[PDB]
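All remarks here apply to the structure that follows.
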Amino acid sequence: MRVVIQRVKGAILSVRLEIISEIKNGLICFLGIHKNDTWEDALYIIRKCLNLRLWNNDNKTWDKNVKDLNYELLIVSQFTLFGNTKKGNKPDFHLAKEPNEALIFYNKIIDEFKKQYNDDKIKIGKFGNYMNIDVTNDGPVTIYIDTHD
Amino acid sequence: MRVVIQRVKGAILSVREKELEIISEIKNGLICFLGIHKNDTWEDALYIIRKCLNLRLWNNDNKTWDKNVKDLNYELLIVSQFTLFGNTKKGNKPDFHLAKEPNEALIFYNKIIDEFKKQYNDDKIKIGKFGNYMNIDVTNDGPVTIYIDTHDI
């Protein structure tokens, strides 16, 4: 899996526009699922989203994680991350896991986010639908992880 | 050189005695979080500018992934993000050692912002305060996120 993590003072997620998700402080995570991802790839991403110290605490920097501060996470499935753009200007999403197997895997990723942190702290979107997300980028702080490293 | 490109309806950048001021605003376009590696050559910058300016990340009436930023007459907001070279292999605390030392990073970033203006419309590129802490409200349009590391290419 690939993931883009941004630190936010809040995010509102709307669909065709109907609001359907909100978070106050915390993390928006754009999670791409690769065609050959093992439940291991999931784990590494979950375990990194939840434990990464991305907030300052008094006079320390990079000290506190999203759990520590009782913050929330908005998880959005983002296949366009496997958009190879190395050859020509038309992104090529061949590496990206197919929408159906994707949805089931992504769901298991949400279950686990809940098991590890908290049922009420994991917010999602509507998988495979056009979404509008207002994101209050705090910093901003963007973290990239490709779990093939 | 690394960039995260998220497609947007608009984005409003603000800096910080106490609370915020909007210094940058774009409507329909791209926001580009641009991290600069310590060993980045100008050719790494060129690929970044090119792809940002040329990738077809917009559907076009009946056709998908077809129109780029300039075709639609759109804007860019170019924000330096060293955190992109945050190394999260080690532990839970990220070390950015691979990022470019902020004094020369700033030199490079402006050269880039020029080249951005040069290679498109110069009045179509907005930025943020290099050094500083920022607040960016972003209407993500999809969302559509695109990652590029020039060191792959």
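Here chain A follows Swiss-Prot, giving residues 1-16, 27-159 in order.
Quick reminder: no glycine exception, Cβ is built from N, Cα and C everywhere.
The active site, nucleophile annotation in Swiss-Prot covers A:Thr90. Over all protein chains present, the Cβ of A:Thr90 (mutagenesis position) has 22 other Cβ atoms lying within 10 Å.
Annotated tRNA binding site per Swiss-Prot: A:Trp72, A:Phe89, in sequence order. Within 10 Å of the Cβ of A:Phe89 (tRNA binding site) there are 22 other Cβ atoms, across all protein chains.
Where Swiss-Prot documents A:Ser87 to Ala as a mutagenesis experiment, the accompanying text is: Partial loss of deacylation of D-tyrosyl-tRNA(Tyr). A:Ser87 (mutagenesis position) falls within a strand segment according to DSSP. Within 10 Å of the C-beta atom of A:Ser87 (mutagenesis position) sit 26 other C-beta atoms, taking all shown protein chains into account.
Here Swiss-Prot notes a mutagenesis experiment, A:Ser87 to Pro, with the remark: Wild-type deacylation of D-tyrosyl-tRNA(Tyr).
In Swiss-Prot, a published mutagenesis experiment is listed as A:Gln88 to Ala, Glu or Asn, annotated Wild-type deacylation of D-tyrosyl-tRNA(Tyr).
In Swiss-Prot, a mutagenesis experiment is listed as A:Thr90 to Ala or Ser, annotated with the note Wild-type deacylation of D-tyrosyl-tRNA(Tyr).
The mutagenesis experiment A:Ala112 to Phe is recorded by Swiss-Prot, whose note states: Loss of deacylation of D-tyrosyl-tRNA(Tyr), loss of deacylation of glycyl-tRNA(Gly), not toxic upon overexpression. For the recorded site, A:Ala112 (mutagenesis position), the DSSP three-state label reads helix.
Under its mutagenesis annotations, Swiss-Prot gives A:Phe137 to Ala the following note: Loss of deacylation of D-tyrosyl-tRNA(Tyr), loss of deacylation of glycyl-tRNA(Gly). All chains included, 14 other C-beta atoms sit within 10 angstroms of the C-beta of A:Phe137 (mutagenesis position).
In this structure, A:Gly149 (mutagenesis position) is part of a beta strand by DSSP. If you take the C-beta of A:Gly149 (mutagenesis position) and look for same-chain residues 6 or more apart in sequence within under 8 angstroms, you find A:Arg7. Quoted from Swiss-Prot, the note on mutagenesis experiment A:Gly149 to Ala is: Loss of deacylation of D-tyrosyl-tRNA(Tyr).
The mutagenesis experiment A:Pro150 to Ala is recorded by Swiss-Prot, whose note states: Loss of deacylation of D-tyrosyl-tRNA(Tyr).
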Cα-to-Cα distance of termini bounding the 10-residue gap, A:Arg16 and A:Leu27, in Å: 4
Nearest of the mutagenesis positions (A:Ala112, A:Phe137, A:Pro150) to A:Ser87 (mutagenesis position) - Cα to Cα: A:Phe137
Neighbouring C-beta atoms (10 Å sphere around the C-beta of A:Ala112 (mutagenesis position)): 20
Neighbouring C-beta atoms (10 Å sphere around the C-beta of A:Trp72 (tRNA binding site)): 19
Short-range recorded positions relative to chain B, from A:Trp72, A:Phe89, A:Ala112, A:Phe137, A:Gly149, A:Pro150, with Cβ separation under 8 Å: A:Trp72, A:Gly149, A:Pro150
By Cα-Cα distance, the member of recorded positions A:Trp72, A:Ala112, A:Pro150 nearest A:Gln88 (mutagenesis position): A:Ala112
Residue among mutagenesis positions A:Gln88, A:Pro150 with least C-beta crowding, 10 angstrom cut-off: A:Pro150
